[PDB]
Protein chains: 2
Amino acid sequence: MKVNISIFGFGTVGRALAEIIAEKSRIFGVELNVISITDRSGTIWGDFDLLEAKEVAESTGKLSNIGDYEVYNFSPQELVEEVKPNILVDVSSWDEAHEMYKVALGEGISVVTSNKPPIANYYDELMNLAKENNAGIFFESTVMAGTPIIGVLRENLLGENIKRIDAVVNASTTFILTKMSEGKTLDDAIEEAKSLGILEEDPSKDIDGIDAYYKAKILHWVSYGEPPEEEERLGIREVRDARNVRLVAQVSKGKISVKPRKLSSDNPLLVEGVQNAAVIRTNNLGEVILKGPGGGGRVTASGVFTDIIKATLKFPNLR
Amino acid sequence: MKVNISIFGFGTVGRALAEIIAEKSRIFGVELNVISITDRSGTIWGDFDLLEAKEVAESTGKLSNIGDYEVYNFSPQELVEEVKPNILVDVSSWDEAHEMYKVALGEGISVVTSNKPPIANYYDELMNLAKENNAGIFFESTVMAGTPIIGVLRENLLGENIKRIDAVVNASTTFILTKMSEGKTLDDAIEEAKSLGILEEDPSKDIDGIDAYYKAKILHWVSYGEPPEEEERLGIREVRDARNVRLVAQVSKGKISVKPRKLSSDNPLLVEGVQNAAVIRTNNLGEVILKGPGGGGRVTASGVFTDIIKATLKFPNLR
Ligand SMILES: NC(=O)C1=CN([C@@H]2O[C@H](COP(=O)(O)OP(=O)(O)OC[C@H]3O[C@@H](n4cnc5c(N)ncnc54)[C@H](OP(=O)(O)O)[C@@H]3O)[C@@H](O)[C@H]2O)C=CC1
Ligand SMILES: NC(=O)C1=CN([C@@H]2O[C@H](COP(=O)(O)OP(=O)(O)OC[C@H]3O[C@@H](n4cnc5c(N)ncnc54)[C@H](OP(=O)(O)O)[C@@H]3O)[C@@H](O)[C@H]2O)C=CC1
Ligand SMILES: N[C@@H](CCO)C(=O)O
Ligand SMILES: N[C@@H](CCO)C(=O)O
Ligand code: NA
Ligand code: NA
């Protein structure tokens, strides 16, 4: 069977995804065909070579330069309405992308994304809409990227009661905390990280706990099927003694709390360097621990590719 | 969506499964209906209360002792043919149950199991049969029990090439090796383990690496879709220095090797207690680490329940 895929967004994650798809376009009795790609500059739509498009975007930073394919100025809504892919893959930084998803799901087009806010903020509407149009929504790389914590929660532990999830999901903050442990001030450590590309020049999504908050919210959705009643979002700006501290996202029924935690040397949450980690507590299993990378092009595109296959094959969305 | 389930075997695992099915009989749009339970004493079949049957077997030791249901003495083939369930659940210690699986699958009856040898030895025949009869096969609790290593490998990482897997999958051997580490002889360590509940009167399959080898073989099937060419099995009996040693299953394309390995102090495979672990190495993610309990009744039944749901909902088997 053949499936048509519109990729929406084409930055680090989207370009890595094109590689993965190109290397594995025929797999699991499926053929993956990318019929469109979109960035801010525009949309290409037709018979283009996927790695060729990646190359030209890699050098030039836009889809315009492609030889002999020509650009279309579609709105998100037009792109879906006109291209009519079977699968819409959002790998963009467009926070307000839920409106585009609504349209796609209306036409029974499944959505795959790595873009958090639409899932964190509109999870319920999007799920209902999906079920109503014999379609699916997939978001694995919205949490710990390619490391399959969403698979584990969504499609497994199906007889468990999840009492708690704790997770360290920002490598940058483990870096900052480690430097502080070694005697640097927070502000120095931040300066080091920004100059290293570990942090952005606006570091708030890491330092103020916002990325983790969105990830806690998504986890809360999957595990409990409703928005939380209680929210506590904090970052690391108040940390003084940073020994054995990590920025931890904790999820329990009706509660999300992102904040710094001092951890025993024993704790698998006490991750080193760039490693992310999640400890899931259940009634029958005690702790299940999952660790892996939390970012990177190929790492993130890995999750999305898993989701493309599931969408194509219409895997049930149970949670 | 109502589903009819035959449970084959009723020991620690099957009795704990009963508990779980009773508390969660309606979930995810499914009504789970248990129509037959079978042990060596024979087979009950009908309108019987699930927890009651658990209760009589609990105390008495057999199934025959129930009220208002004649026990039938059915062979495995007769059980499938006469009961006609939608899903056959094997939680027995019968090494040769694959022949029964072949029957069910032939009738489009899906199979869920925690029983290792049939999957280790007949996985391809079983997958081909299931495919030809619009049926599935699920075996999560054959490796690390409820700890969902199978879900992770089988239904996720779908864009990955699995470079390797290292795993410690026998809590019993951890205990033994730890005790040898502290000065105890093999035999004294074994006797302590028995007294603790940690080993059976025949520990041989765990001690000699046959269990792990079965497990390694299952992981190899999931990851590469064929048997290995190189096979090495070595148990713990003859370890002279057990310091920081575990019984590690190593899996790579074409290759399985179970043997005691000395590990660094920070190695995640350096597990304690009941805990099992798998370190999965893939081309895009590097290391994914999954840990959790490896045995126990409710732990093992958790994985089987997950599989029951997926069989009922016709989850794809991509690997
Ligand atoms: N990098 C990582 O490790 C991870 C990233 N993610 C998430 O995946 C998404 C992509 O990440 P990443 O690839 O690093 O980000 P990049 O900034 O590298 O790429 C973002 C892409 O989206 C495009 N875009 C942004 N807004 C719009 C819009 N309104 N319409 C059309 N296109 C738009 C960008 O266009 P332009 O360049 O033209 O502005 C660019 O092509 C993000 O939401 C991120 O949070 C998730 C997990 C890991
Ligand atoms: N417990 C654990 O931690 C784990 C177990 N498993 C596996 O799950 C399975 C169940 O283990 P568990 O419940 O602990 O073991 P038990 O020995 O407690 O139960 C085994 C069951 O199988 C029955 N049985 C064996 N052979 C036959 C047969 N030919 N016909 C009918 N019934 C039969 C037994 O009957 P009788 O008592 O009458 O002999 C018993 O009810 C095993 O294959 C085991 O390897 C896998 C992972 C973890
Ligand atoms: N490595 C990222 C996670 C990407 O979703 C961060 O914590 O900011
Ligand atoms: N962890 C268990 C494995 C049972 O499948 C043991 O020690 O045998
Ligand atoms: Na993920
Ligand atoms: Na398992």
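Looking at the header, which is where the method is noted, we find X-ray crystallography, 2.4 Å.
Quick reminder: no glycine exception, Cβ is built from N, Cα and C everywhere.
Noted in Swiss-Prot for the protein shown:
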{"type": "ACT_SITE", "residues": "B:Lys215", "note": "active site, proton donor"}
{"type": "BINDING", "residues": "B:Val13, B:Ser92, B:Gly296", "note": "NAD(+) binding site"}
{"type": "BINDING", "residues": "B:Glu140, B:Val143, B:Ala145, B:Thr147", "note": "Na(+) binding site"}
{"type": "BINDING", "residues": "B:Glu200, B:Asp211", "note": "L-homoserine binding site"}
{"type": "MUTAGEN", "residues": "B:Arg40 to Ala", "note": "Increases activity with NADP"}
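Across the structure, B:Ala145 (Na(+) binding site) and B:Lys215 (active site, proton donor) are spaced 11 Å apart at their Cα atoms.
Put simply, B:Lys215 (active site, proton donor) is 11 Å from B:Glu140 (Na(+) binding site) when counted between their Cα atoms.
Distances between the Cα of B:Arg40 (mutagenesis position) and those of the recorded positions B:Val13, B:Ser92, B:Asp211, B:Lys215 are shortest for B:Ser92. Taking CA atoms as the reference points, B:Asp211 (L-homoserine binding site) and B:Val13 (NAD(+) binding site) are 17 Å apart. Among the binding-site residues B:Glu140, B:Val143, B:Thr147, B:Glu200, the residues whose Cβ sits under 6 Å from any atom of ligand 6 are B:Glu140, B:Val143, B:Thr147. Around the Cβ of B:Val143 (Na(+) binding site), 29 further Cβ atoms fall within 10 Å across all displayed protein chains. Spacing of B:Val13 (NAD(+) binding site) relative to B:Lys215 (active site, proton donor) is 18 Å (Cα to Cα, whole number). Cβ neighbour counts within 10 Å, taken over all protein chains shown, single out B:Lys215 as the most crowded of the recorded positions B:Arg40, B:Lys215. Closest to B:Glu200 (L-homoserine binding site) in space, going by CA atoms and restricting to the binding-site residues B:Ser92, B:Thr147, B:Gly296, is B:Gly296. The record gives B:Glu140, B:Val143, B:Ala145, B:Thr147 for Na(+). Within 8 Å of the mean position of their Cβ atoms, the other Cβ atoms in that chain belong to B:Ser141, B:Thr142, B:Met144, B:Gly146, B:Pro148, B:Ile149, B:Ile150, B:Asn276, B:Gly292, B:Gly294, B:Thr300, B:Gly303.
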